[PDB]
Amino acid sequence: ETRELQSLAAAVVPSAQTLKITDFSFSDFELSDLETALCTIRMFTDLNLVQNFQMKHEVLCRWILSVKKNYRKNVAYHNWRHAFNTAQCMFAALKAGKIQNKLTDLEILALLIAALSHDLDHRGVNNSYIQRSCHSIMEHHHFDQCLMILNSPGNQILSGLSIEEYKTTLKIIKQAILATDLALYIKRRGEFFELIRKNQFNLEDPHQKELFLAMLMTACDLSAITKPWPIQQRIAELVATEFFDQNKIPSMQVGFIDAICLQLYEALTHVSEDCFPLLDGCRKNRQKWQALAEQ
Ligand SMILES: COc1ccc(CNc2nc(N(CCO)CCO)nc3c2[nH]c(=O)n3C(C)C)cc1
Ligand SMILES: [Mg+2]
Ligand SMILES: [Zn+2]
């Protein structure tokens, strides 16, 4: 064992209220790497995943450290912090958004794992090493890294599942990670929006449920656009660093919000009214970006 593992396994995990992971406005700027690992343990714990699937504490701790280690720190935005924030928004949407009651335990377990793993080994939007070595090539690589870690010795947090549970969970994880491809979201959101605008959305149908899981993953993947203005400004700076280094930014932000985010969080609010803080935060950021664009 390394020094990081023994220090994390021996630490006391604060409650979800103390860690503020239940709030949609949560931010990680003030947290250290160890602190995000403890927040991740609390997410598994408070979703009853450690109990319902007999996860050993040292296995979950090693799995979290494996996931974090397989994100690249040199990447300005697509790193562990982005994955950690995607999972936190998933936790908040399940808890504060009351989506947890609409899903099964296996679905929740898969969503949390997928949210943390959905961008593993990302190299930046401008690096083509993965693609050089139908166009969901990056997301297939991310799931491949996720499956590799889940099968590594000491990291098998799904060992407590039966083959039927294990294969069902693996299938949901794969679909959830593949759903984080924006091309897939654009191709499929039309059916989701058409169902919602006719009061025809029903979660009991297996096809609509899998579509809801895909939209939920995108909503968490993009959730930085919903954060309080000081936080959203900071993350937008990280994104601009990845897009460029590795004056039209305000107008591009408004276009991104209009074309992608606004309708998604509106539809999510229709499924669960308690997810309104995400839609509200997205509207407030459109205000601040539009005012900067008019300047
Ligand atoms: C070079 O500077 C820029 C900066 C931003 C833009 C357009 N805005 C975007 N903003 C975000 N996020 C909002 C925070 O700001 C982060 C996630 O929510 N993601 C984006 C874009 N575009 C994209 O494809 N993505 C994907 C990575 C989803 C264009 C040029
Ligand atoms: Mg991704
Ligand atoms: Zn992502």
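Chain A uses Swiss-Prot numbers throughout; the residues present, in order, are 536-668, 677-789, 811-859.
According to its header, the structure was obtained by X-ray crystallography, 2.2 Å.
Positions of Cβ are set from backbone N, Cα and C atoms, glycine also.
Some features that Swiss-Prot has for this protein:
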ACT_SITE  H613  active site, proton donor
BINDING   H617, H653, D654, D764  Zn(2+) binding site
BINDING   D654  Mg(2+) binding site
MUTAGEN   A767 to N  Changes substrate selectivity from cGMP-specific to dual cAMP and cGMP binding and hydrolysis; when associated with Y-775 and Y-853
MUTAGEN   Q775 to Y  Changes substrate selectivity from cGMP-specific to dual cAMP and cGMP binding and hydrolysis; when associated with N-767 and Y-853
BINDING   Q817  3',5'-cyclic GMP binding site
MUTAGEN   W853 to Y  Changes substrate selectivity from cGMP-specific to dual cAMP and cGMP binding and hydrolysis; when associated with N-767 and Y-775
(message) I'd like to know which of the recorded positions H613, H617, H653, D654, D764, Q817 sit within 10 A of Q775 (mutagenesis position) at the Cα level.
(response) none
(message) In this deposited model, 21 residues are missing between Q789 and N811; what is the Cα to Cα distance between those two, in Å, rounded to a whole number?
(response) 18
(message) Helix, strand or coil for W853 (mutagenesis position)? Use DSSP.
(response) helix
(request) Sequence order is fine: just name those recorded positions in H613, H617, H653, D764, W853 with a Cα within 10 angstroms of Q817 (3',5'-cyclic GMP binding site). (result) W853
(message) Going by DSSP, is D654 (Zn(2+) binding site) sitting in a helix, a strand, or coil?
(response) coil
(request) Write out the long-range same-chain contacts of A767 (mutagenesis position), meaning residues 6 or more apart in sequence whose Cβ is under 8 Å from its Cβ. (result) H617, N620, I774, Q775, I778, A779, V782
